[PDB]
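This report concerns only the one structure given below.
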Amino acid sequence: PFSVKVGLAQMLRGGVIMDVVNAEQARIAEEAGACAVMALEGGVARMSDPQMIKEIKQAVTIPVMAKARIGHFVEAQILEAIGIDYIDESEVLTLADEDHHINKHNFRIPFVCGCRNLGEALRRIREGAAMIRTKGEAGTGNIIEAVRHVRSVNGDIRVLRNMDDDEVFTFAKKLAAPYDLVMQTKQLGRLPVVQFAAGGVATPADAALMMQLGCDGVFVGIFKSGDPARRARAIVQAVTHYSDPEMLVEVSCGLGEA
Amino acid sequence: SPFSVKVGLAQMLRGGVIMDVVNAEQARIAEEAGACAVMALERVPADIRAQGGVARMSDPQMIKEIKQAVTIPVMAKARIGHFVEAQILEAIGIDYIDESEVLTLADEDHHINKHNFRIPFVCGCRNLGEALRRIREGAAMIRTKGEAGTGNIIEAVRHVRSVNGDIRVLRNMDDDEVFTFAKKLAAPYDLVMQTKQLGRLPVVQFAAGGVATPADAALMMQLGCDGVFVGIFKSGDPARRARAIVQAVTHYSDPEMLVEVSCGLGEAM
Amino acid sequence: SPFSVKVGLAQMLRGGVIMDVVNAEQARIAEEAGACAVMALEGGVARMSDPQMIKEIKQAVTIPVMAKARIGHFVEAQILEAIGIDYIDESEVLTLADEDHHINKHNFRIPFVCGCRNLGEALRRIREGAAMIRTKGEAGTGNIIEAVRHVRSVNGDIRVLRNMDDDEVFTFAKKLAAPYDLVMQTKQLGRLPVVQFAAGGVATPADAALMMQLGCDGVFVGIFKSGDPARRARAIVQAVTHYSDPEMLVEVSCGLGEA
Amino acid sequence: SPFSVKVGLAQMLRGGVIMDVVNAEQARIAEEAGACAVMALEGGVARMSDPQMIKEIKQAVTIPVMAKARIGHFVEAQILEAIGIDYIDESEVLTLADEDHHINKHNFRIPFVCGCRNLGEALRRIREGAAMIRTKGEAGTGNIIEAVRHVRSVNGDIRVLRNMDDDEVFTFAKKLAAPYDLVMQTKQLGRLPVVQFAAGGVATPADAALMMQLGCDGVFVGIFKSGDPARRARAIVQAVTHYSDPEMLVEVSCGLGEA
Amino acid sequence: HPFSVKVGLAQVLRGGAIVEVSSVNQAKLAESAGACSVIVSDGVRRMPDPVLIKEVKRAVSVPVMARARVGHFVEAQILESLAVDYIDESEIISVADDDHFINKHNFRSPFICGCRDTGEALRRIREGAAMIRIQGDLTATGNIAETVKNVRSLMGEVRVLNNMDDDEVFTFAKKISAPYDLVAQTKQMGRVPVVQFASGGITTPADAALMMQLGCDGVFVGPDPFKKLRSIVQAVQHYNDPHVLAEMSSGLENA
C-alpha cells in the first residue's frame, strides 16, 4: 500500500500546490491551473475546521490537501475520515509532539512531510511519508533558506550516488537515516518519493529556480500579493515552462506588487 | 539468504567458551578442556596492553598449524577495517573472522564490509546501536566487549546490561516511538524492529573482557549471554582453569557445581 | 519473615569485633583473641577468595565465618552461600564488578553485610536485602578520620529524622533518595533498622572504643599489620567490650608495640 | 609541455613499490626484490643526504633513484638535480626548512614527489609543480591507520567532485583552498591529475594490497626494520602486483617472520 | 484500606471530562454537556471563596472539585470541611510551600495532584494522592505539546519498568527519586496505581481524544461553550471513532 501512495503522489509532479482559506480562493486557485489546493484558515495554529474543508473539497475538482500538526495523529484521523486526498503533517502549524511524528503507515491517505536535509527526508519517508517537501522560511517571502535546503538534499544525493559502497554504512549513521532507504536512494539516484519546494516562493522566477535546482514542483502560501489570479497563473506557467526565459519574462511582466 | 546461513553457523557456538591461543600446545589444551572454538593470535590482549607496538593479523603459518592441531572451529583476528587481512584469513580457510578492536584499528571511520565474504564474522560492540550497525555490515555474531587484558569484568557487565537493557525497553515500546528510538540509537530501523519482535539480538551474542574466574563466566550467562570469550593462559594452571570456566558456562545456573569447579583452581591473573 | 530472621542473626554479633584473616593461623589467633567473627580474604583486581582457603578457615574456628563478594557480583555470592558461609560481605574494598547495581540480596538465605557512607546509602542497601550495615571510612590507611565522618553523618541524620515534622519526611526521603518506608521505620526505632558496625582505619584500642562511644554496635579490623597481632587483637576486643572504661582502655593500650 | 612530460615520467612507476635505502647494499636488496625505484636517505635535524652516498646508490642499481629534500629547501633540490637524480622528494619526513612556502618545483627539470593529507593539499602541491603525489599517513610507526584516512579522504573528495553540480564547484574550490583549474581538471579525469602512491605505516603485504585496493597507484616503504628484509621486500612487491589475489597474498605473507 | 477507598472514588470519573468553572452558570452548562465533574475556581491565586463553592455544589449533581495551593494544608482543611468531593492540590495557582506538599493521608477527602513524569507522580501518590493529573502548560496556552510530552514520558517509563530486570529496579527507583514499593507496584500493574487524567492545553475534540488514545483515563479542560464542551465530552467518550470525532469538530466555532 505504501508503493501505491507514492504513485498517487507522482501524479502531482510538475505542479503547483496552493494554500487556500476558503472556497472563493480554492476556485481562484484551480482557475489558475493549480495541481492541488491546501486547505487552512501569534496564537496556536491547528487543523482547519472540517466544515471549511468540506466546502473546499466540494468546490473544486483537483485534489484537496489539509494540514495536521506534527505528531497529532488524531487531527489526521479526522482529516482522513473527511475524505481529502492528501494529509500534510506540517511544521508551519503548532508542533504537537516534539519527540515523535505521526505513524503515517497507519493511514490510507498519502502523507506530505517537510524536511531540511537528506536524513530528515529519509526518516519522514520511513515513517510512511509518500511525498516530501523541502521547506525554507515560512511566510517571509524570502527563498534563501529553501535554496539552502534544496541544494543540501540534492547535494548529498549526488554525493551518495557515486560513493564507495563500503562507506555507505557510516554515511547512514551520520545522516541518522535508515540504511535500507539510503541504499535505495543511492540506487535510484534521487529521492524515492516526490519532492517539492516550499518556503518564500513569491515570484515566478523563484518557482522556476526551484524546478531548475531539480524539484518536482512547488508549494505557494500568491495571495499575499496585489493580484492573486494573475500571480497564481504566472507561477503555474513558470513551473510548467521553467526552462523558457523568454516565457518567464512574459509571466513576470507587470504582475503587480509581490 | 547467505547471511541467514552464516547466522545459523554461529548457533552451534551457543553454550560455548572461545579461547585465545598463541600456539599449538595451547590450542590443544583449549580443546582438551572443552572449548567450543579457539581464536588464534600471536599475542594475548593482556600482553598487547602491557607491551604496545602494533597488533596485526597473525602470520598464516601459525594459523595453519593451529587449524591442523585441533578439530574444533578456528578463529582469527583481523584489524578493524582491514578487509585485506580478512581476505587472507578467508583464503587460509578459517571458520570465523573476528574483526577485533583489541588489535590496532586500521580504519578509524569504516568497518570491513563483511557481506563481501562467505566466511562468518564476529564483531565487538559496547551497546545496542553499535551491535545493530555491526550486524547490518554483515557481522553474523556479536560479542559485547568490556575492557581487554585487565582481568576486570566490570566493563563487560556494564555493556551486557546496556545491550540487554535497551532490548527489553525496545520490546515493550510503543510502536509509534520506535522510529525515534532508532534515530537515537543510530541504528537501521529494520534491525531494530527485528530485534523488538524477536526480543533479543537477531544473532549469537557472547561476552568478552576481563572474564577471569568461573564465577565471572557464569555471571555473563545469567545476565543473558550465549557464551564467553577468554583472552586462562595468564593464570597459574591454564588447563584446570580452562576446564573450570567451560564447566561454569555449561552449569551456570548451578551454584553447587560452581563451587566445585572453583575450588583450588590456583592463582588467577 | 525471612529478612527479620537475617537481621536477628546479625544481632548476635553486637558488642563484637570482626577481624580480617588470610590463613587458618590468623583465624585462630583471631578467635583466640576473642573475635566475634572472622572475615576470609586473600594493586591488581581483588575478587572473592578461593573456596579452598575459605573451607579451611570455616574448619579451624567455631565462630561465624564471613567472606567478601565483589559489589554486584551475585554469582560470587551464590558460590559463597553454597559453601556454607555464615555471612556475605558485598564489600567495596574488593574490585567493583557492577557500577550501577548491587546484588539483589533478598534472593539469598545467607545474611549480607554492605558498606555505606551516609544514611540514604545505608537504607538503599537495606532495601536491597542487606541485614547488616558497615559504615566505612578509609580502607588500608590506619586513619579513622573518614569513619568518624560517616558514623557522625549516619547518626546525625538519624537524630534529625527522629524529631522531624512528619509532613517533611517525604521531602527528606527524596533528598536522601531513600525508600520512604525505611525512612519512617528508622524514624520510629530512632536508630538504624539493622546492626551497624564501623570499619576503616581502626588501628588502636582507642579507635575502637571511639566507634562504640559514637554509637557503633561493633567494629571491623583489617591487626597482623601490627607488631604483635595476638596482643593488639585482644586489646581491641577488650576495648570494644569496655569502651566506656578509661582505666581499662589504658591497661590494654599499654606497651602494645608498633601499631 | 614540460610538466606533462614530468607527469609522464612518473607513470612508469605505476603498480610499483618504492623502498627507502641508506646504503648500496640495501639498494641492491631492494632492486633484487623487485622495487620500482629506490629512495636515498641516511631525533636531530634531518636533511638531504650526502651526494657521496647518493652517487654510490645511483651507481649500484639500474632502476630510478629518488632523493629527499627538506620542504622549501630549493637549494637542496638544485643540488639533487645537478647530480642526476631521477626524482626529488620534497618530503615532510625530513626537517621542514620553510614553514610557509614549498619549493617552486616548476623551476626544475627533474620531476618532484610531494606528500599530502587531503585533496586540497594535493592540488596545491601539483599547482606548485609536483608531478607525483604521496598521500602520507604516519611516519615510522608501522601503523597504516593514518594512510587509510588520507587515501579515503582524497579519493572520497574526488568522487564527490565527479558528480557535483558545476555551479557549486567554485565554492568547493574555495573550501579546499585549491586552484579552480586543477579542481575542474580533477573533476573531468575523475581522478588525480598525477600519479598517486600511499606512504606511512605499510609494514605487511596485506597493508600494501589494501592501499592498491583503495585506489593507490603504488606504495612507499620505509623493510630492513623487519626480520628478513629481502623476503619481506619481495612479498610486498608481489602484494602490489597481485593486490586482488588473496591466494597469492596468503602465499607471500606466510612465514614472513618478525614484521 | 482508606487509601484504597479514595482510589476507588476517583475511579468513577474514568472516561470523563472535568471542566473548570467560575460561577453557577458555567457549572450548569458543564453538567448539561455531560462533564463527569466540575472544578471550582474564582496576582496571587488562592483557594476559591467558600460561598462560590457552596453555590456551585448546590447548583449541580455531579461531583465538585476545588483547588488548594501546593502545601497549603489549611486551605485543604477548609475545602474538606465544606464538603467538596475532591481537592486538587494544584500548581496552577500560587505555590504556598516550595519544599513540601500537603500530607494528604491526614484527610478523608480524595486528592488529585499534578505531575510531569513518573517519579513525580509516585511521590505525590506516596503523600496520599488518590488521582494524578499529567500536566502540560500551566497557563491557557491552548497548546497541547507539553501535555503530550509528559503523558508520553509517564506512559513510556511505565512500559520500561514493566519489562525491567528485577535486580535493576532499585537503581531505577533511585534515579527517578521514587518510593521503591510504589515503583514495584506500578511494575506489577503495568500501570500507575491510580486514575490518570491528562491536563493542559486541551482545546479541541481532537486534542482530548489524542490524550485518551495515548492511554489516559480522562481529561481536564480549562465562542459557543455549550457546544464545545459537548464536543469534548463526546470526543472522550468515543475517542476511537474518527467519524464521530469528525462530526464533533464540525463548525465548533473559534477555539
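Following Swiss-Prot, chain C residues are numbered 21-62, 72-251, 254-290, in order.
Per the header of the entry, the method used was X-ray crystallography, 1.9 Å.
Positions of Cβ are set from backbone N, Cα and C atoms, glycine also.
Sequence annotations record features per position, and here Swiss-Prot assigns active site, schiff-base intermediate with D-ribose 5-phosphate to C:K97 based on similarity to another entry. Under the three-state DSSP scheme, C:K97 (active site, schiff-base intermediate with D-ribose 5-phosphate) falls in the strand class. Annotation for C:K97 (active site, schiff-base intermediate with D-ribose 5-phosphate): same-chain Cβ neighbours under 8 Å, separated by at least 6 residues, are C:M59, C:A60, C:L61, C:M77, C:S78, C:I117, C:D118, C:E119, C:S120, C:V122, C:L123.
In this structure, C:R181 (D-glyceraldehyde 3-phosphate binding site) is part of a helix by DSSP. Taken from Swiss-Prot, the feature D-glyceraldehyde 3-phosphate binding site covers C:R181.
Under 8 Å, Cβ to Cβ, and six or more positions away along its own chain, C:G54 (mutagenesis position) finds C:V37, C:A264, C:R265, C:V268, C:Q269. While the structure shown retains the original residue, Swiss-Prot records the mutagenesis experiment C:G54 to S with this note: In rsr4-1; strongly reduced oligomerization and 63% reduction in pyridoxal biosynthesis.
The Cβ of C:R181 (D-glyceraldehyde 3-phosphate binding site) lies under 8 Å from the Cβ of C:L243, each of which sits 6+ residues away along the same chain.
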